[PDB]
Amino acid sequence: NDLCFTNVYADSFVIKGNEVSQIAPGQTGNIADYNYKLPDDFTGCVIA
Amino acid sequence: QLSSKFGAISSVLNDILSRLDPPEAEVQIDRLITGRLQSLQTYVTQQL
């Protein structure tokens, strides 16, 4: 409701089913290693 | 008192860093830091 976004960005992904758990701050795995890396202090939301 | 675990995985920073994920490693390092800082504070007060 207030003080919500300053430089908001939106990202579109397409992955498998047993893969969303691998997309999170500090996660490890093939997808995190080679496809997409999330910062450790990621202040946002993940929607799947 | 540098060899006390203080309720952590181990007493060596290198193993904690290269054994777990960044969040849990950060928690363990925080616990170790709190313990060691309390040790220093106690020593300084006794010296005073």
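All residue numbers given for chain B refer to Swiss-Prot; the residues shown span 965-1012 in order.
Note that Cβ sites are derived from N, Cα and C of the backbone, with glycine treated the same way.
Among the natural variants in Swiss-Prot, B:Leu981 to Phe has the note: In strain: Omicron/BA.1. The residue drawn here is the original one. Sequence-distant contacts (6 or more apart, same chain, Cβ under 8 Å) of B:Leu981 (variant position) comprise B:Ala989, B:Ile993. Secondary structure at B:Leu981 (variant position), as computed by DSSP, is helix.
Just so you know, the Cβ of B:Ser982 (variant position) picks up 8 other Cβ atoms within 10 Å once every protein chain is counted. According to Swiss-Prot, the naturally occurring change B:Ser982 to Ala is described as follows: In strain: Alpha/B.1.1.7.
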